[PDB]
Each structure stands twice: as structure tokens, then as C-alpha cells.
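Chemist: First the structure, then my questions, so here it is.
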Protein chains: 2
Amino acid sequence: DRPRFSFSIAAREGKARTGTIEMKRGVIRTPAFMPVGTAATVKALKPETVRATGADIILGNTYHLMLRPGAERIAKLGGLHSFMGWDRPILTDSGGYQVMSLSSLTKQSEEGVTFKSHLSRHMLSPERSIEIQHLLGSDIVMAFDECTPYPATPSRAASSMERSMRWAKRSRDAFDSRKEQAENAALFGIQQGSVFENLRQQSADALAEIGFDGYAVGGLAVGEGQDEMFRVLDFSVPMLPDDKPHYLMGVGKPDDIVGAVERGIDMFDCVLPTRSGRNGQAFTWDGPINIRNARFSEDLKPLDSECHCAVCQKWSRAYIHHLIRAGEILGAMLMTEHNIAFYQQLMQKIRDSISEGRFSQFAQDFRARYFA
Amino acid sequence: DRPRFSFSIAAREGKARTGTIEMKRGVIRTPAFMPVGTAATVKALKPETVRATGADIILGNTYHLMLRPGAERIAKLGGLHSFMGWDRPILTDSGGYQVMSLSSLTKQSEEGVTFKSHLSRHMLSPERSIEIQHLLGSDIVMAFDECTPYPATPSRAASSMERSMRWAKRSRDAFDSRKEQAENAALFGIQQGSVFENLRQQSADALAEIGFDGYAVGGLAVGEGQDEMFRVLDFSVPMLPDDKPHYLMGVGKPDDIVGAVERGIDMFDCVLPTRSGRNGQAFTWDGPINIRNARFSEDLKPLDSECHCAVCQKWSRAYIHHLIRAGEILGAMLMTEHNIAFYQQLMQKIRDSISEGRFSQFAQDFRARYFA
Ligand SMILES: CCOC(=O)Nc1nc2cc3nc(NC)[nH]c3cc2c(=O)[nH]1
Ligand SMILES: CCOC(=O)Nc1nc2cc3nc(NC)[nH]c3cc2c(=O)[nH]1
Ligand SMILES: [Cl-]
Ligand SMILES: [Cl-]
Ligand SMILES: [Zn+2]
Ligand SMILES: [Zn+2]
């Protein structure tokens, strides 16, 4: 039987790595892209379709699930895996980011965050976050953190990061005090420190002293732009333990993913393929297209000329254009399946190119064609 | 190779019949239920899923397709079958009903109907209707008719029926003058006459003199109620040729279908399973349920206890309740697949019970449990 958690690096090129995470519920090929399951569904896809695209693991939003249908309710029904019908690994976020971005009213303190839902008063703390993630039956549990707004002054970035590190220790202890969770799940810590190298180093040191199964680079993709995100990754990823997975949450566009892998990132999640698919944006190897545009009304070609997904095997741009213009559910279904499949094909090409020692060339060829 | 059209009756019980329609694109088992493809999609289902539920044939709405994406455009793209990815028979309606129920402004005359779309001025006539259905590549073409509003005075019902019969002859001649359509498709005529036996007889006689591949009972399910619909069917169906299919369009609830089969109907279509599925109504052998209701929030049972569909094999009422409450696309997908599968299972039980000479008992047992 598979272990609780084992990360193994099979090949490397520069800072990029390819390998596997073995967990009780399955193997995760890295670098990995996680489709986002907001409220117990990857929007517009059955779980079998998510798997057919190549996904090994999905993400669930703790903030949404604790509000609807409720964490205790999901536990009573047998956990998130059986509730939604996905039997493979699930990573749950902590709630610490969405509580601040999505709540109408919040009160922050050293204890945690109290908030009002957009749909009653609610509470999130390191302890409650770890508990909710346990009730959901999460395989990869995220420490409860604070995502510092950008831009941040050095003082505010430091104060925020320091609180996040105290919360990381509380998250570790809560997780370890629940025997079933400690034996069957993994716990990742989240580095903070905004764009400041010294704070990033202090955060990495604090997380490594506590000890986690994996390490995320938090606090990025919050308005700083790709140049600055890459500059921060340049010095931040090498601070993390080499032998554990490196996770960049909330990223991103295809070129963001490629450059982040070049900088040592092993795991990603983003709503872009699902949300923008529903809005009519399709990813192709020649860049994104907006299927709503009139130029596609009689285009018999598939969304992408090389894509192997079931949507591209069968339906035309012209048909999907009609569905999206008409507001048809099938339009959302087909666009989402293709976009998630495209993202998985990107990850497969990244993995294979690292394994063959030609990732640098792949990245160059990818960028030249995608931005032509 | 299959013929253009062959209807064969394999077994009978009272007025009920079971058999097959063979056409170039496939075999249709009768009595048959046709899921409705409004604008080139059975809403929220891939065509493979429609087929997996047991459907042999789907319906397409001429009124919608001529407005978006357009009949000539669909023809240029290769026809409706390849456009939407359904390779089996498609029955198209004539447009004569939806033009009057859905248009914002209409002008009726002996030539046809001019109208304004809810999304420009447009025109429908017997000739244009048959042409549109040809451009779509329809397998079963419907004569262009007028559905008399209910209630109707004898004078107005007679005038409307007489116009419909003149339009039936024009539909026949238009269809026959297009060699490719006449050789590969079938044409059904539509009986009118409101609730009046003498007008129904005159209409049946006119249609039989013209000659069609099948005959529909038009002008029902327009507010008269089940008792009156059944009373009209009692005398109307025996007026039609016994050796051709009998089609009751726009019907209906499960009990409407059972009683209509008891009265000699072989074919049905209705938006009820799809539309009401998206709205949270699920059909069960114990009657419909509203999955939005709070009583289902922790119900681990499938939608129906006996249903063999993929939704009932995997997901709980509690999960689907959550999806529908949340407005999730997957909720619409799962409810629709189950409801269409339920309707197909109803048709299968009807067919099998007629074949075994126990349809009367099935109808009694069905009604006792469904309305308990
Ligand atoms: C995935 C687990 O993350 C957490 O528990 N906290 C967290 N979430 C983030 C989500 C983000 N999304 C974006 N951009 C779209 N940037 C993000 C940063 C964080 C973060 O610092 N911390
Ligand atoms: C299916 C082909 O029908 C036509 O071309 N004309 C037509 N359509 C109808 C649709 C109806 N839907 C309902 N109730 C929901 N009743 C209907 C009657 C007709 C009709 O008389 N004539
Ligand atoms: Cl995101
Ligand atoms: Cl209907
Ligand atoms: Zn594709
Ligand atoms: Zn079912």
C-alpha cells in the first residue's frame, strides 16, 4: 500500500524538477496542475471527466465549503471524497485568503478572523481551519495563513509574516494532535514576506524549523505582475527545503506556470481554465482565443489543432461559438473540459521535457509560438 | 442497409402497440420518448449521454434554429447531425407552434406567418418550413400547421383546421419536390380540430387522402387538462391509419404518456424532464420530488431507489440538493441525465409490458405507486 506521503524527484534540469508524490489515495505527477473544486464540484465537469483530462488531484475551497453545505454536514455524509465522487487526493486551502478577499465584513486578530458571509457570523482560526479540513477529509492540509496585500510596506509585510509563522506553528500542533489526520494526511506550510528577500528568508527558516511535508510560496499573484513574481520566486524557492514539494497557489496563465517551473515550483492551482472557459476563452498552443468572436461562427476546426481532448476530437469552433453565444450549459461544459485538458497537456509536456533534459528548449519553443 | 422508413408493429394490447421504426440513421423503438434539443443541444447533456440514457431519436426546434445559428449556416457546416454530434434520427418540428407561442409580434395569413424575433423580421410558410427542415438535415419532417388556441369555438376551430389541411398539402408537395429529402427523410402530417369529433374526423380524412409516413395528434396539451385530452384521444387516434406511427407532441407527465399509449400513441416529446430537472424536480417511481427541499440536505439515498442511471449509481440526494441550491452547472447536468433516463426507463417498461400482454396491469401498478 502507498505511504501517507512520499515525494520523489526522478529528473532535474536547472531548478526544475519532475517526480511523484505518493499518497494513500493516489499518485500525483509533478509538476502538477490542480483543477479547482470551489464548492464540492469542479464547475461544469463530472469527476470522471476531470480525471479523463489527466488530473491527479483537485483543490477544494475551505471558505466556501464551511458556509455551504457545511464542514460538519460533509463529515456526517462521509467526507468530501464520497460526497462529490472524487476518490483521488484533494488539497484543501486554509480559508485564510478567501476569508479576506470574499467576506463582506472581517475582524482580524491574533486568534484568527471573524467574518460575515455573503449568503451569519463565522470564525476561522488555525485550529478551526485544520479541524474543517479534517472534517472534509482532505489529503493535503494547508496551514492557516495571512496573504499580505500588495503593495505592502516592509513594516506591515514583516508583521503579517510574523503572525503567519505563529499561525503555522499552531496549524502544525492542531494537525499533529488529531491522530487520524496526522496518520493519513499531509500538512504544507506557507511562506510569506511580500517581495522582501530578508522576510522571505525569515519565513522559510521559521517553516523549516517547524517542519512540513511541503512548502508553498504564498503572497504572490496578488497584483505584482509576472516580472515581479518571477523576481521574488528567483530568491524565494531556493530558501525552501529541496527535498519537499514547492507549491505556488493561485497561478496561473500558461506562461506563468512555465516560468514558475523554471524557478523550482512543483504544484499549481488556478481558476483561470475553468472560469475563463465558462466566459468563452479557450487556450490553444497559439495563445488564447475568444470563441464568442464572430470570426468563429463558421470555423469547422477544433478549438486547438493538436489537442487530444474529447471536445477537440468531436466538436467544431462553430458549434462551441453558438453554444456560448446562446448561454447554453453545454458550452460551459465543453469549454471547461478542453481548457482543463489543455492545462494537463501543458503539465505533461513540462514533465516529459524535464525528464529528457530539454525543458529549456520546450520553454523557448512554447513562448515563441504562444506569443507569436 | 436500413430503409428510408419502415414502421413495424411487433405486439399489441388493446389500442397500445409496440414496435420499431427503421430509418437510414437508426432504429426507433416504440412507444418512443424524444428528448428535446432546443437550439442544437439537449440542454446540459452531451449527445453520448443522451444516447446512454436509451434515447433513439431527439427533437429539434425549427423556430429557434432558424434564428440562431441559422438554417443555411447549419447546412453550410454539414447539417444538424454533424454540427451537434448526434448521428441518430432527429425529428424537427415545423415552427408553426413556436412562432405563435414565442414571437413578440406575428402576422398570420393564408401564405404563412411573418414574425419578429425576441433576439429582425422573419417568415415561415409551408414551403419555407420544409426547406429549413431540409437544410437542417432532419430525418422526420413535420408538416407546417396551426395549433388552434384552447378553448376554441367550433367556427374558429374549423377555419384553423381547414387552413392546416391546405398547409399539409403544400408541405407534402414541397417535401416531394426536393429529391434528396424525399428519398432520405420521412414526412408526418398533423391532425387538428380542437376538441370536436367531426373536425378531427375531417382532418384525419384530409391527411389520409394526402398520405403521410406518420400522423400526429396536434392541438392538445394547450390547457385543456388530462381528462379532456384523453377524451379527445379516445376518438381521435382510431381515425388515423393503423399501420403508421401516431405522434402526440408536447406530452407530457409520466401519467400522460401511460394513458396516451393506452389510447394508441407511439411517439412523444416534452421539455418537462429537461426543464424541470434544471429547476430541481426529479422523477421517481413514487412521484416527483423537489430536490431543493431541506428534507434532502442529508439524504444519502439516490434520486430514485430503482433507477439504473449513472447519477443514481454514484451520487446522493444530499449532494444534488447542494448543487441545485448553489446554482451549480453540475446540478443541472445530473438532474437532467436522471430525468431523461427515468423517462427512457418508463418507455422501456411500457414496451416490455405490451410485448408480454401485461400493459394494463403495468399501468394500474404504475399509477397506484406514483400517486400513493
Ligand atoms: C492554497 C492554500 O492557500 C492558503 O491556505 N492561503 C493562501 N492562499 C492564497 C491564494 C492565492 N491566490 C492568489 N492569486 C489568484 N494569490 C494567493 C496567495 C495566497 C496566500 O498567500 N495564501
Ligand atoms: C412537433 C411538430 O409540431 C408541429 O410542427 N406543430 C405543432 N406543435 C405543437 C406543439 C405542442 N406542444 C404542446 N404542449 C406543450 N401542444 C402542442 C401542439 C402542437 C401542434 O398542434 N402543432
Ligand atoms: Cl486562482
Ligand atoms: Cl413541451
Ligand atoms: Zn481540446
Ligand atoms: Zn437515476
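Chain B is numbered as in Swiss-Prot, which gives 10-128, 131-383 for the residues shown.
Cβ coordinates come from backbone N, Cα and C, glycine included.
Swiss-Prot feature annotations, pasted as is:
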type: ACT_SITE; residues: B:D102; note: active site, proton acceptor
type: ACT_SITE; residues: B:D280; note: active site, nucleophile
type: BINDING; residues: B:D102, B:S103, B:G104, B:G105, B:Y106, B:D156, B:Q203, B:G230; note: substrate binding site
type: BINDING; residues: B:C318, B:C320, B:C323, B:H349; note: Zn(2+) binding site
type: MUTAGEN; residues: B:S103 to A; note: Strongly reduces activity
type: MUTAGEN; residues: B:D156 to A; note: Abolishes catalytic activity
type: MUTAGEN; residues: B:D280 to N; note: Abolishes catalytic activity
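Explain the structural surroundings of these features, please.
Modeler: In the structure as shown, the Cβ atom of B:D102 (active site, proton acceptor) sits within 10 Å of 28 other Cβ atoms.
All protein chains considered, the CB of B:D280 (mutagenesis position) has 22 other CB atoms within 10 Å.
In the three-state DSSP reading, B:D102 (active site, proton acceptor) counts as coil.
According to its DSSP assignment, B:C320 (Zn(2+) binding site) is coil. For B:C320 (Zn(2+) binding site), the same-chain residues 6+ apart in sequence whose C-beta sits under 8 angstroms from its C-beta are B:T62, B:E348, B:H349, B:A352, B:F353, B:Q356.
Here B:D156 (mutagenesis position) comes close to B:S103, B:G105, B:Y106, B:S175, B:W178, B:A179, B:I201, B:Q203, B:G229: these same-chain residues lie at least six apart in sequence, with C-beta atoms under 8 angstroms from its C-beta.
According to DSSP, B:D280 (mutagenesis position) sits within a strand segment.
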Chemist: Across the 2 residues missing from the deposited entry, can you see how many angstrom lie between the CA of B:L128 and the CA of B:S131, as a whole number?
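Modeler: It comes out to 8 Å between the two Cα positions.
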Chemist: Out of B:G230, B:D280, B:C318, the recorded positions in the record, which is closest to B:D102 (active site, proton acceptor) when you go by Cα distance?
Modeler: B:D280
Chemist: Quick one: among the binding-site residues B:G104, B:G105, B:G230, which has the most Cβ atoms sitting within 10 Å of its own Cβ?
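Modeler: Within the set of binding-site residues, the most crowded position is B:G230.
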Chemist: Can you tell me how many other Cβ atoms are located within 10 Å of the Cβ belonging to B:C318 (Zn(2+) binding site)?
Modeler: 20
Chemist: Roughly how many angstrom lie between the C-alpha atoms of B:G104 (substrate binding site) and B:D280 (mutagenesis position)?
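Modeler: Taking the Cα atoms only, B:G104 (substrate binding site) lies 15 Å from B:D280 (mutagenesis position).
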Chemist: Given the binding-site residues B:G230, B:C318, B:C323, which one's Cα is the least distant from that of B:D280 (mutagenesis position)?
Modeler: B:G230
Chemist: Tell me which residues of the chain lie with their Cβ under 8 angstroms from that of B:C323 (Zn(2+) binding site), as long as they are six or more apart in sequence?
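Modeler: Long-range Cβ contacts: B:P313, B:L314, B:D315, B:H349.
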Chemist: Taking the centroid of the Cβ atoms of B:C318, B:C320, B:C323, B:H349 (Zn(2+) site), which other same-chain residues have Cβ within 8 Å of it?
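Modeler: After dropping the recorded site residues, what remains is B:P313, B:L314, B:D315, B:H319, B:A321, B:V322, B:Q324, B:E348, B:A352, B:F353.
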Chemist: From B:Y106, B:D156, B:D280, B:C320, B:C323, B:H349, which recorded positions have a C-beta atom under 6 Å away from some atom of ligand 1?
Modeler: none
